[PDB]
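Participant: After the structure tokens below, expect a handful of questions from me.
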Number of protein chains: 2
Amino acid sequence: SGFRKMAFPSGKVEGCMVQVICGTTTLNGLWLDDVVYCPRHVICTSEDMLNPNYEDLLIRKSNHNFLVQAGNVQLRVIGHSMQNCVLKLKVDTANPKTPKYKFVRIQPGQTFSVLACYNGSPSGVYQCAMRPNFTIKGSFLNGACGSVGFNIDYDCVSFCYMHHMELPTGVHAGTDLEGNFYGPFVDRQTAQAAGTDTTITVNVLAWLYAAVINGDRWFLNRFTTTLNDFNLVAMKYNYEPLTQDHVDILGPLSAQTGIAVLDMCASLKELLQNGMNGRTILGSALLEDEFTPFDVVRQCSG
Amino acid sequence: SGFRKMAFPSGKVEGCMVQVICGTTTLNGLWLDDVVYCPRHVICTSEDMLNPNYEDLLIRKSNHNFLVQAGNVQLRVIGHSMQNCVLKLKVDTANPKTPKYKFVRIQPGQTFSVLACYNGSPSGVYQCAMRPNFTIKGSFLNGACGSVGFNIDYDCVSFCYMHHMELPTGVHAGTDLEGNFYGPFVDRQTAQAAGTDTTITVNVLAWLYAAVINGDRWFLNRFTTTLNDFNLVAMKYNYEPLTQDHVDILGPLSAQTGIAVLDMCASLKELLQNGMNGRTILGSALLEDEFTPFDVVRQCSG
Ligand SMILES: *C(=N)[C@H](C[C@@H]1CCNC1=O)NC(=O)[C@@H]1[C@@H]2[C@H](CN1C(=O)[C@@H](NC(=O)C(F)(F)F)C(C)(C)C)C2(C)C
Ligand SMILES: *C(=N)[C@H](C[C@@H]1CCNC1=O)NC(=O)[C@@H]1[C@@H]2[C@H](CN1C(=O)[C@@H](NC(=O)C(F)(F)F)C(C)(C)C)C2(C)C
């Protein structure tokens, strides 16, 4: 029993982290086979970051201008290219610690583990949800760029995020491993703001199933609701519409607990309309939306 | 910016996890050099766990009765001994992935990362504080025993916990790596309960400094307090006495922010007496006590 925000074991990703230095800018890179992937703004000076022309800055760099270090070993750069907002550095040595991997573009509402790194060295790991506004609530200081987000499925690492920047309110933005940003952000130091966020309904429902499994059942009412009436009520509380695809994804938790999804929707409807009356659910005084149905199943059945 | 509950990168510990099977009981072991450490109740059947005589059960086991598997390799057990509540299995192969390590007994109020494992396979990582009642708020299912807690200092892993059992309310108990339990618990399946817990004052203060660094400063009042008056007020809210050793440990955060510890104590005193008036601090509606001053410094200065 117990329910905690849990990250994937980071070992497979730790073995891929390297330091990339270009001139006087240093950040992290991800070394998979003979390629190192890193944010393209490693080629900028502080001044260039205000309004960079990456294509122009890159044409004046050669392979030798990129210094890649993996522990106490310098890797020789033998090729370079830019793909969207990431640079790919071909190196003369394939990473022997390369796990089985894939690059995936995650959807809003999904979670992943972040391995925060500085100077190519892993410092910590934590779980994030890709918010509906395409930001994550991370924790990153100067030099964290190139830190990656991932999921692990059996032996396979699905890399989904690479860190690039921090937005107002202390939220974070980045790209997939093909360098395409999540959200309408650009890698330039200019005024940018995230759009208004929304609560991930299907995740709040998943976390209510986690609470039931853990013995916190006070919020369970005796009613049911229709999907339409639930979505009409939940819209005013800035909750995402719950789709039939979301109801299907909640099926395993619903079957495990014997609580129909629409019955849990009636319990959530009452919690939204009446509040929690000073009570907690899994120790929280607020409804949590950063656990997916898979995250819950992972911990509440194995 | 940002502040998240963050675990240490688990790679160094993942390379030490093995599966230990004795008869029909399976749990996790920690393989360091040529020794595998695991909870002694691996030698029990379900029936033995109700009231076990470990010394008696162990005398009827030989080395061959312990099957240790590290990935796809079976390790041969060539010696065994029991030290308090842990069994030590000498194996014929030294773990080549053994990091630099030490065994430490952590103090109440301190935090560590837990690598939850099943069948010798790491599943997830999360941060815990050793509560003043010597329990942790973990997340463990059947088969999790032998999962370990640790801290990482530069290249050195300090192992401090090995998981043994779950107590009422879904809290967890275990031993140090010398097999001595934290708290007045025993490894027997009989009615046991944790003592009344207390709030770790120095950690709440550390987390208020984290909030200030992150720009959440609404709770800062214009007053100071004496240590005696702070401790008189905080006793009724079930907060641990704040000692001069705790005030000294908060020194780096106090110097970084320019807020004296006793001034933060006056702000905490007002929060305890008046509540948070529906407001949040670092997104939380409750005061958090599971971040040590070191955990805060780690994230709010690097
Ligand atoms: C990469 N190492 C850093 C990570 C930042 C540093 C503070 N916390 C983080 O997550 N990335 C940057 O410094 C990027 C980088 C230029 C400026 N920048 C920012 O994150 C800035 N943000 C923005 O300009 C904004 F709001 F548009 F997102 C900063 C004000 C420094 C936080 C580039 C190329 C975008
Ligand atoms: C080790 N694999 C498990 C981990 C437990 C299983 C459920 N969640 C966990 O943390 N440890 C045990 O099953 C230990 C083991 C016998 C019984 N036990 C317990 O944790 C039980 N608890 C107690 O009897 C109590 F309350 F005293 F702590 C159980 C009721 C199964 C949760 C031994 C030898 C203590």
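Using the numbering of Swiss-Prot, the residues shown for chain A are 3264-3565, in order.
Per deposition record, X-ray crystallography, 1.5 Å.
Here the Cβ of each residue, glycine as well, is placed from N, Cα and C on the backbone.
Quick paste of what Swiss-Prot says about this protein:
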type	residues	note
ACT_SITE	A:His3304	active site, for 3CL-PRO activity
VARIANT	A:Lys3353 to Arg	In strain: Beta/B.1.351
VARIANT	A:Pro3395 to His	In strain: Omicron/BA.1, Omicron/BA.2, Omicron/BA.2.12.1, Omicron/BA.2.75, Omicron/BA.4, Omicron/BA.5, Omicron/BQ.1.1, Omicron/XBB.1.5, Omicron/EG.5.1
ACT_SITE	A:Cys3408	active site, nucleophile
VARIANT	A:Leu3468 to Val	In strain: Zeta/P.2
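Context for these features, please: burial, neighbours, distances.
Facilitator: A sphere of 10 angstroms centred on the C-beta of A:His3304 (active site, for 3CL-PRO activity) encloses 23 other C-beta atoms.
Proximity of A:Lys3353 (variant position) to non-local residues of its own chain (separation of 6 or more, Cβ distance below 8 Å) is seen for A:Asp3297, A:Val3298, A:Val3340, A:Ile3341, A:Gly3342, A:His3343, given in sequence order. The DSSP secondary structure for A:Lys3353 (variant position) is strand.
DSSP assigns A:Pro3395 (variant position) to coil in the three-state reduction, placing it in neither a helix nor a strand. Neighbour list (A:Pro3395 (variant position), Cβ cut-off 8 Å, at least 6 residues apart, same chain): A:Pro3371, A:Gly3372, A:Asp3460, A:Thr3461, A:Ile3463, A:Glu3503.
Around the Cβ of A:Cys3408 (active site, nucleophile), the number of neighbouring Cβ atoms within 10 Å comes to 25.
Within 10 Å of the C-beta atom of A:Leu3468 (variant position) sit 27 other C-beta atoms, taking all shown protein chains into account.
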Participant: In whole Å, how far does the CA atom of A:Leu3468 (variant position) lie from that of A:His3304 (active site, for 3CL-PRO activity)?
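Facilitator: Distance (Cα to Cα, whole Å): 39 Å.
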Participant: Could you round the CA separation between A:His3304 (active site, for 3CL-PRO activity) and A:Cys3408 (active site, nucleophile) to a whole angstrom and send it over?
Facilitator: 9
